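First up is the structure itself, then whatever we jot down about it.
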Amino acid sequence: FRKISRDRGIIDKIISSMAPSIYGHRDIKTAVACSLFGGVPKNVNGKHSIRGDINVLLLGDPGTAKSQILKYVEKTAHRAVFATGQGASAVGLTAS
Amino acid sequence: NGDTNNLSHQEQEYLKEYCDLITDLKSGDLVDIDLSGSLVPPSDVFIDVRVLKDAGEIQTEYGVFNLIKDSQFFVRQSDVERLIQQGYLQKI
Amino acid sequence: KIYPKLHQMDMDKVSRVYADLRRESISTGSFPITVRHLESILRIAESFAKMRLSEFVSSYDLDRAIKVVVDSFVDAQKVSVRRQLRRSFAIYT
Amino acid sequence: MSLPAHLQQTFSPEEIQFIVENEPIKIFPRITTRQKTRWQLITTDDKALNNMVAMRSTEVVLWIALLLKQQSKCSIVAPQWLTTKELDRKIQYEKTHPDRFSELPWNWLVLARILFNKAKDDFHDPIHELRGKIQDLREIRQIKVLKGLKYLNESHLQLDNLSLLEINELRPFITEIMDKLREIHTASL
Amino acid sequence: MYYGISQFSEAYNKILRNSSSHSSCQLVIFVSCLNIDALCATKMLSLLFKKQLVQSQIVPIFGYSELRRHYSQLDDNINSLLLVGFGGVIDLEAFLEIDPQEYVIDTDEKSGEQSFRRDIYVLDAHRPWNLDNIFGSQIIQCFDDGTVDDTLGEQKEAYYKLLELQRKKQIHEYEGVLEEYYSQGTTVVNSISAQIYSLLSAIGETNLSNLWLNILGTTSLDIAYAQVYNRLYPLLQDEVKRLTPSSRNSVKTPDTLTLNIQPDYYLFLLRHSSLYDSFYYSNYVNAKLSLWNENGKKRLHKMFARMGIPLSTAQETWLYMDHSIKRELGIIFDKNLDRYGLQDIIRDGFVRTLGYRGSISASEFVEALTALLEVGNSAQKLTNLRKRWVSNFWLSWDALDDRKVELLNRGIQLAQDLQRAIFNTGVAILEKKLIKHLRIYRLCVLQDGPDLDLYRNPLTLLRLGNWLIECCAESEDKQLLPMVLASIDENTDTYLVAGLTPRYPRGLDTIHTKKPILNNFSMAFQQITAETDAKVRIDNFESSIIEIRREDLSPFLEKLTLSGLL
Amino acid sequence: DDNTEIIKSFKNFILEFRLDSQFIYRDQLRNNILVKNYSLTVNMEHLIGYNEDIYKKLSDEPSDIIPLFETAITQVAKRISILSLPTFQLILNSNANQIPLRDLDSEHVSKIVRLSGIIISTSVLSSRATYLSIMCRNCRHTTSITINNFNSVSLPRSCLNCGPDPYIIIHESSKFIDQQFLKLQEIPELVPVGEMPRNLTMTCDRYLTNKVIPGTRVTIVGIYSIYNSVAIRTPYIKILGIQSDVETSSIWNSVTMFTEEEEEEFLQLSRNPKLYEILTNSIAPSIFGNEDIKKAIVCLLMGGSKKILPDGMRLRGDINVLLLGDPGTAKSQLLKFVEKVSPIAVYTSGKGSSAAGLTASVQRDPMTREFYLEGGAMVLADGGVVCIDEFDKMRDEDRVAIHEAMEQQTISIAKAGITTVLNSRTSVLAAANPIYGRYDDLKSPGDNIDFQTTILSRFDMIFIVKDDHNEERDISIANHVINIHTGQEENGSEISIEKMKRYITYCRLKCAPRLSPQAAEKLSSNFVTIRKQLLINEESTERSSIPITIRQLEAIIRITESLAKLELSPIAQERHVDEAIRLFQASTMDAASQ
Ligand SMILES: Nc1ncnc2c1ncn2[C@@H]1O[C@H](COP(=O)(O)OP(=O)(O)OP(=O)(O)O)[C@@H](O)[C@H]1O
Ligand SMILES: Nc1ncnc2c1ncn2[C@@H]1O[C@H](COP(=O)(O)OP(=O)(O)O)[C@@H](O)[C@H]1O
Ligand SMILES: [Mg+2]
Ligand SMILES: [Mg+2]
Ligand SMILES: [Zn+2]
C-alpha cells in the first residue's frame, strides 16, 4: 500500500478503478471515490463538532448506470446498507 | 496614612476634616509612633519582598529602593512596611 | 490509519471561490449554497489527501477539490447561462 | 474606626504569639559576651545577655532567644514539660479525670508551635512523637471543652487550667451566649 | 583579575566585609533569566546571604541591552555587583562604559593599588574567557575554575607582551596568537552550581538542600553537554554518600528526607506519567526507533509485548501500575532493551523523597523547572514578551521550595503538554522533509506550523532543536553537521534563528567523542551582521540565537553558505 | 489474627498520616463527627505514599479488606470523639485510568475500577440489615447477627430438638440502613461502532444515596462484583465513591453548596462592568455573528423570576426561544452548545419524538402487573432547558402535548387509573425551517409559517433568520470557518463552559430581581405602542400570523428580570428595560413586521 501510494498518479488510478465495467461518468466515479474515502471529523476545543463525511446525490436519466454504481459502492465499502425508495420507513432508518 | 462621586458634599467635607484631624493627632507627642501604622505584631526582622508594580527609584526615609518590577529584596520589614501597605511590594 | 490535516493553504483563494459561488447562486431556483459547501470543499481536499496516504493536505488536493465543486455547480446551471458561468469560473478550473 | 472589627473584644493569634514571646526561656550561648558593644534594652533585662558564657545555661526573652538562634549563636533548651514522658503523664492525668483539665502551661500550644517551627534540632526526642502527643492532648481537651459548654448560664463560669489560645478561640461564642442569657434573665425580672 | 578555586572563600569574605551593613542594602545580583543553572546558583547564594543577614536585591535579566539599562540605573550605594550566568565572553569594561578613574576611591603610592567603590563578580561557565576581563581589568573579578592557570599561560604571556608594547614582527606574532585564541567557538566547561557548592564547602555551609540544588544545576547540563555531567558525576556521588546517614533501618516518618542514587532511565517523566508515555515522548527512544511514523509505533508495541507488559498495564499511571511489573522493571529492561538497541536507557540518577510524599528524580525536577520557565503564567511587543519571561523566572524560583509543591505539579503538567507539542511539530517537520541539506550545514525553517507561537521563547526552540538533532541525525551514520532552526511570529514579522552544535551518538565513549565540538555560529553571525545590512539582533546572551527580519533571511543564508566559517 | 493486624495498620495510617503539620484524616474525622456525618473520604494516593503494602492488600481483596478499614475507622472515631456511633463508611478517591464501560469483563471481577457514564434510572430507597435480633421458635434463644453489606450471610440453619431454620427475626430490636439502585449507561462518544449503549446495575449505601439524578454524567469508583439471581452470574457495581460535575444537592434543595472561595469568585465576576459582553462572547465561540441570538440564549439560560400570588395564581419565569431560518444558519450547533452548557438539558429531535416520549408514559410493571409513570424529556429536563431540534417535523398530535408544559409548567395525566399533576419547569429552545425550506419574500409571512398562533404565542422571542448573500459577510464567515478548520483568549473576554455553568447555577439559586416603578411605566408605554403598531400594520387580506398578546408583555418582563439577575442586581432599572426592549424589537417585532 505504501509503495502504491508513493506513486504520483495514484489518485487517477483510484478514480479509474471505480466501477471499471461502467464506461464513462468520470464525474460520478470521482464523487464516489471521494465519498468512499471520506473526510476527517473535527472537534474544536470540545465544544464544536464538524461532520467529516461526504454525501453524494445522483440525479440523472433512467439508463445512465446509477444503480450499478450504488451496488459497486456497497460491495467496496467496509460497512454498507442498501435501501430502496418506498421500501424504507422513517424508523427503519435511524432507530425504532 | 491620613470614587468620591458616591459621597455627598457633606460626607466629602467630613472626610477631609477627619483626615486633617488624624494628621494633627500624628503631629503631637505621638510623633515617635506612627498611629496610622500596621496593627499586626512584628514577627520577623528580615523578610523577602517582591516588586508588584513598576516604579522609579523612590527615595524612602530608610533608604533608596529602585523598584524594578519582578525583583526581590531581602530587607527589614520595618523599612518597606509602607511600600507593602500601598501595594508596591509583596511579602513572598 | 490516516487522518490528514491542513496547515498550509491559500485562504484568499477559497474565500473568493466561496464568495463567487454565493453571488452566482443568489439567482432564484439555483442550487443552494451555504457554509456547508465551504466545509465540503475542505472535506473533499482532506479526502484527496487521504487517497495518497499523506498526513498533510497539499495545494494540489485543495485545487482539485475546488475544481470538483465548481464543475458540479456549473453543470447544475441552465443551458442559457452555462456558457457565461463557465467563462466566469475558468480561473479556478 | 481606629480599630478594625475583628480586633475588637478579642486578640488575634498574632497578638497571642506576641504576648507569649515576652516570657523567659533557657538557652545555651555559643559565644562569650561576658568580659574578663553592650546590650542596653529598655523593655527587658540586659544583665543576662552581657554576662553570657559559652555552653552555660542562661535566661533571656523568647524573642531575643529566637533572634540569636537564627544566627546559630545559641541552642534553645526545650521546656521540661515538652518531653515525651511528661506529655504521656499529662495524657494519663487527662484520661483519669474527665472533669478537670491538666495543669499544662498557659502557653503550651503557642510555645510548642514556635519551637517546632524554629528549633527542630534542639529537642532531645523525635519531633513526630511530640506532635502526636500534642495532637492527642488537644483532642482530649476539645472533648472536655465540648462537654463543659453545656452549662452556660446567666451567672459566672469556671474554666481552670485552660490555656490562652483555647480561651482566645472560645471567647466570642461563650461571651455572646452568656451575654444573651443574662439579657433574657434581666428582662424577665 | 580572577580568583582561583581556593580564592572563593576570600572573595566571599570580601563581599561580607564590603557589602554588609544593616543600615542599607549594598548588594545586587544580576541573573540570566533563562538558565536553570544560574537559577540554582542564585538560589544557593540567596540562602547563604540570608544566613548571614546580608541585605540584597535579585534582578532577573534577559539580554545584554537590559543589562546595560539596569547597570546604568544602579545606585551609588552598591559596593558589589554579582553577574551570575553571563558576562564571561564580553568586555564588561568596554561594554558597560566603565572608566576605572571615575570608580576609584583612594590611591596609595606605596601599595601600588587603587580602591574602587563598586566591584563586579562574574560567575560564567562559558568559554573562552575574555582576556580583557581576566588579565587586564581590576574592577572585573571572575570566578575561574582553574582554566586560566591550566591552559592560558601562553595567551597570558602574549597579552602581557602586547600591553608592554623590528618590534613589528614581535607585535605581529603576539597579535596572531591572540587572534588564534579568539577565533575558537563557545561551549560550556563547568556548572556554576558546582563552583558555588565548592565555595560553601570551603566555608563549611554544605547541607542537603545545597547538595540538592547542586545536583539540579549539574544535571541541567546533561541534555546538551554530557561530557561535563560525566566529569562532575563522581563528585556528586561521593558527596551524596558523605551527606547520607549511615543507618536506614528506621521506618519512614512524615519528616524523613531521602536522597538516594537509584537507577534512573532516559525516559520522559517516568514517575509522573505512564510507561508508554515515558517511552513514547523520549528523545532517545524516538531517535532509536523513529516513533514519528507507524513503523516506530509498531516496533514499540512489539517491544512491549515481548517484555511481557500488557498494553493496558503499560498505559496505566505510575502510581497505580501493577506492583509486580514495577518491581521487575529493572530485570525486564536488563534482558529486553538490548534487542531493540535501547541499551543506553540504563543509567544511575539521584532521586529525592519526602516523608509520605512521592519520589521525584533530578531530571524530572529540571524538566518541571524548565517547563515553568518556558510556558509559565514592534519594540513594545518585544519588551512585553521579555517582561513575561522575567515573570516566569519567579515561578521557576518559587518551584524550588518544598512548601510550593503545587507549582511543581503544575510545571510537570506543563512539561507534558510542551513535550507533546514539540513532538507534533517534529513529526510535521520530518514528514514534510523540511530539513534541507547543504554541504556546509543543515537548514530547517518553520513558516506555517500549528503552534508557531510557542517557539518565540528561545528555550522552546532549543528543545525542538535538540529533539530534531537526536532524531535522524545522531543516528543514520551521517557526518556531523551544525543545524539551523528558524521560526516566525506574525505579530512582529521577524525570525528567531538558532545555531545548534552537532552531537556524537549518546553513550559512545571514544577518543573523538572525548574531544568536544565547539559552537562557531556566533562568530559567523557577527561577521555577517557587521558586513551586511539587515538590522539583526545579537542582544541575547546565547550568541548563537539571533532575530532576523522577514526579508533578510534569504540573503543572510546565502552569505552564511558562502562564508564557510561554520 | 491477620484481621487484627490489618485493623491495627489502618488505625496507624489514620492516626499517623501528615503531609506538613496537619493530620489530615484525624482532623477530617473529627470534623465529620461534629456534624453527624459518620463517614471518611480517603485519597488512595496518600495510602500508596504511606505504605504500599496496605494498598496492595486493599486492591487484592477489596470485599474482604474494606470492612476491616471501616472497623478501624469506627474505633478511631470512638477514641477521638468519646471520653471513656454506628459503623462508619469508607469513601474512596482515585486517579486511575478510567476503563470503558464496555471493557468491563471477566478479567475485572472483584476489583476496584473507575468508570464514567450517564445515570438513566434511580430506584426508591430500600432497607438493608446491619444488626439483626433473632429468636428460636422452640426454646426461645436470643441471638444477634452483625452483617456487612459486602458480598463475596443467612439465618443459622441449626439452633443453638429444633427443626431446620428455627430462628425468627425480632424487628423492633434490629437496625437497618439505606440502599439504592442505579442504572448507568455509557457515554455516547465512547460507544463502539454500530452498537446500542450498554446498561450497568449499581448500588450505593448510606451516605452515597440521593447523590445523583437521572441524566447527569458521573464518575464512579466501585467493585465489579457478581450476584447469582446456573453457570452464570449477573454483573453489578458496588459504588464506593461518586464524583459528578453538577451540584445535585443544591439543585433539588433550596440549600446551596458553594465554597467561600467560590462565592467570592462569582461576586468578583459579577462586579465586572461588562459581564454581559463576556457571556455573549462565551457562547458558541466557533460561530460567527448571531450576536442577538447569543444574547437571547444568555437570557434563556439565566431565566426570569417566578411569582406566586396570595390567591394561588402562579406566573411563569422561564424564557422560550424559537429559531425559524434557512439552512446553514448554525441553529443546530447553537442548540447543541446550549445543551452542553446548561446545568440540566436534554437534546431531542422533533422527528424522533412522541407525545408520550416528551411528557410522561404509563408503563405496566412486568411482575406486579401495576401501572407506574416513567418520565420524558420535559420531566428529565425539569429545572433546565429542552432543545427541540427539527420543531417543524413534529406531528400535530405530538406538538399539541407541549402547550401546558410550556405555559402552566405542569403535566396532567389521567390514564390507567393514575390521576396526577407532575411538575415540568423547563425552558424550550426550538429550531425549525419554513414551509418551503427558505423564507421566500415573494409570498406572505402566513404562507411561510405553518405554525398555529397558539404555539407561537408561547415563545417569548421568535427569530426569523434569513441568509443574505453579501460579499463582505460571506468573506468574513469563510475566513472564520477556515481558521476554525486549520487551527484560547481566556483574558477576561470569555469563560470556559464549566465556570459559566457554575455561575448560571449560582445566579439562578441566588437572585430573583424585581421591576422598579419607572421600568413598569416604560414597559406599559412600549406595550401600548407595540400593540398599536401591530393593529396599524394589519392588512385586510390576512391577519397577523405572528401574535402580540399579554404573553409578550410577560416575556419582555421576564427578559428584563433575567438581565437584572445577570449582574446579581436585586432591582431591574430602565437600563435593563432598554436592552430587553431592543431584543424584543430585534427578534419578535422584526419577525412580525415582515
Ligand atoms: N456562522 C457560522 N460559523 C461557523 N460555522 C457555521 C456558521 N454557519 C454555519 N456553520 C456551519 O454550517 C453547518 C450547518 O449545519 P447546522 O446543522 O448547524 O445547520 P442548521 O442552521 O441547523 O440548518 P438546518 O435547518 O439545515 O438543519 C455546520 O457545520 C455549522 O458549523
Ligand atoms: N455507461 C455505461 N456503461 C456500461 N453499461 C451501462 C452504462 N449505462 C448503462 N449501462 C447498462 O444498462 C443498465 C442500466 O440499468 P440501471 O443503471 O440499473 O438503471 P438505473 O440507471 O435506473 O439504475 C445496466 O445493466 C448497465 O449494464
Ligand atoms: Mg435505478
Ligand atoms: Mg438543524
Ligand atoms: Zn432452638
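Counting starts with 1 at the first residue shown.
Cβ coordinates are placed from backbone N, Cα and C, and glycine is handled just like the others.
The annotation domain 'MCM' is assigned in Swiss-Prot to F:275-482.
Feature annotation from Swiss-Prot assigns ATP binding site to F:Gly325, F:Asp326, F:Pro327, F:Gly328, F:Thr329, F:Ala330, F:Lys331, F:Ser332; the stated evidence is sequence analysis. In three-state terms derived from DSSP, F:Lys331 (mutagenesis position) belongs to a helical segment.
For the published mutagenesis F:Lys331 to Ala (Swiss-Prot position 422), Swiss-Prot gives the following note: Loss of MCM2-7 complex helicase activity.
Within 10 Å of the C-beta of F:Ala330 (ATP binding site) we count 24 further C-beta atoms, all protein chains included. Annotation for F:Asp326 (ATP binding site): same-chain Cβ neighbours under 8 Å, separated by at least 6 residues, are F:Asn433, F:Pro434, F:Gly437, F:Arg438, F:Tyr439, F:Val465, F:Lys466, F:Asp467. With the fewest other Cβ atoms inside 10 Å of its Cβ, the least crowded of the binding-site residues F:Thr329, F:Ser332 in this structure is F:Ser332.
Cα separation, F:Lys331 (mutagenesis position) to F:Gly325 (ATP binding site), rounded: 8 Å. Each of the binding-site residues F:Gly325, F:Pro327, F:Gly328 was scored by the other Cβ atoms within 10 Å of its Cβ; the lowest score goes to F:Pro327. Cβ contacts within 10 Å of F:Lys331 (mutagenesis position), excluding its own Cβ and spanning all protein chains shown: 27. Proximity to ligand 4 (Cβ under 6 Å from any of its atoms) holds for these binding-site residues out of F:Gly325, F:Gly328, F:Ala330, F:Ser332: F:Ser332. For chain C, the nearby binding-site residues by a Cβ gap under 8 A, listed in sequence order, are F:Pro327, F:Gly328, drawn from F:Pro327, F:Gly328, F:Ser332. For ligand 1, the nearby recorded positions are F:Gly328, F:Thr329, F:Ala330, F:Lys331, F:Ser332; that is, of F:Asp326, F:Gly328, F:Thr329, F:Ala330, F:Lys331, F:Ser332, these have a C-beta under 6 Å from one of its atoms. A strand conformation is recorded for F:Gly325 (ATP binding site) in the three-state DSSP classification.
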